[PDB]
Amino acid sequence: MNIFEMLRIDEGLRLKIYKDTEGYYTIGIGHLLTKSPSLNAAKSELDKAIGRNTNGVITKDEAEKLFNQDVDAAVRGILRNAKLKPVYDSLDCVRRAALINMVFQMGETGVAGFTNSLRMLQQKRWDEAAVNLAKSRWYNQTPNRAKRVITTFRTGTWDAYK
Ligand SMILES: [Cl-]
Ligand SMILES: [Cl-]
């Protein structure tokens with residue numbers, strides 16, 4: 001198991017523009033296109049992202065390409081973030097994957113706001129962090145996925161993904 005497989009499980013793969021859990025236009029492996037309500041705006045952003053007239057449909061290869069770029073960008077945002085970096089550097093590889101997943105879902109900004117949980121993870125107080133992470137809109141809106149990531153931080157293993 002690794003970050004790619006983990007997120008492929010959490011996000012699925014769709015080759016036609018779709019709406020995510022928040023109702024935003026997305027495609028591929030959880031690649032958000034736009035928060036705008038306009039399908040055209042979405043098709044526009046899609047073509048711009050792919051470099052061709054897609055007509056709202058992409059290939060598997062294209063999806064995987066966006067995906068790789070998105071993972072990369074998540075890691076890179078973490079490393080450039082003063083609040084996140086130290087946490088990330090303090091964690092083992094499995095838990096780093098949990099932090100990346102959250103950043104991929106919610107953006108660096110979103111995650112950097114879980115101050116208390118972050119401090120707990122930094123301190124390696126796993127059970128406490130898990131309880132704190134659960135008191136969040138994130139958990140209440142996407143409880144099954146949140147549970148998986150939370151179990152990952154709590155245990156340091158991939159059991160939730162097996
Ligand atoms: Cl892009
Ligand atoms: Cl969920």
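Each residue, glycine too, has its Cβ placed from N, Cα and C.
As annotated by Swiss-Prot, active site, proton donor/acceptor applies to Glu11 (among others), with the evidence given as experimental evidence. In the three-state DSSP classification, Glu11 (mutagenesis position) falls within a helix. Sequence-distant neighbours of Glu11 (mutagenesis position): residues of the same chain at least 6 apart with a C-beta under 8 Å from its C-beta are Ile29, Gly30.
Annotation source Swiss-Prot lists active site, proton donor/acceptor at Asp20 (among others). According to its DSSP assignment, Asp20 (active site, proton donor/acceptor) is coil. The number of other Cβ atoms within 10 Å of the Cβ belonging to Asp20 (active site, proton donor/acceptor), over all protein chains shown, comes to 17.
Swiss-Prot lists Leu32, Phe104, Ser117, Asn132 with the feature substrate binding site. Annotation note: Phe104 (substrate binding site) sits in a helical segment as assigned by DSSP.
In Swiss-Prot, a mutagenesis experiment is listed as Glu11 to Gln, annotated with the note Complete loss of activity.
A strand conformation is recorded for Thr26 (mutagenesis position) in the three-state DSSP classification. Under mutagenesis, Swiss-Prot gives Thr26 to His with this note: Facilitates transglycosylation more effectively than hydrolysis; covalently bound substrate.
Quoted from Swiss-Prot, the note attached to the mutagenesis of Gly30 to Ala states: Almost complete loss of enzymatic activity.
In three-state terms derived from DSSP, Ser117 (mutagenesis position) belongs to a helical segment. Quoted from Swiss-Prot for the published mutagenesis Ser117 to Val: 50-fold decrease in enzymatic activity.
For the binding site of substrate, formed by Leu32, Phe104, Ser117, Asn132 according to the record, the largest Cα to Cα distance is 27 Å, rounded to a whole number. Here the Cα atom of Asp20 (active site, proton donor/acceptor) is found 14 Å from that of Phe104 (substrate binding site).
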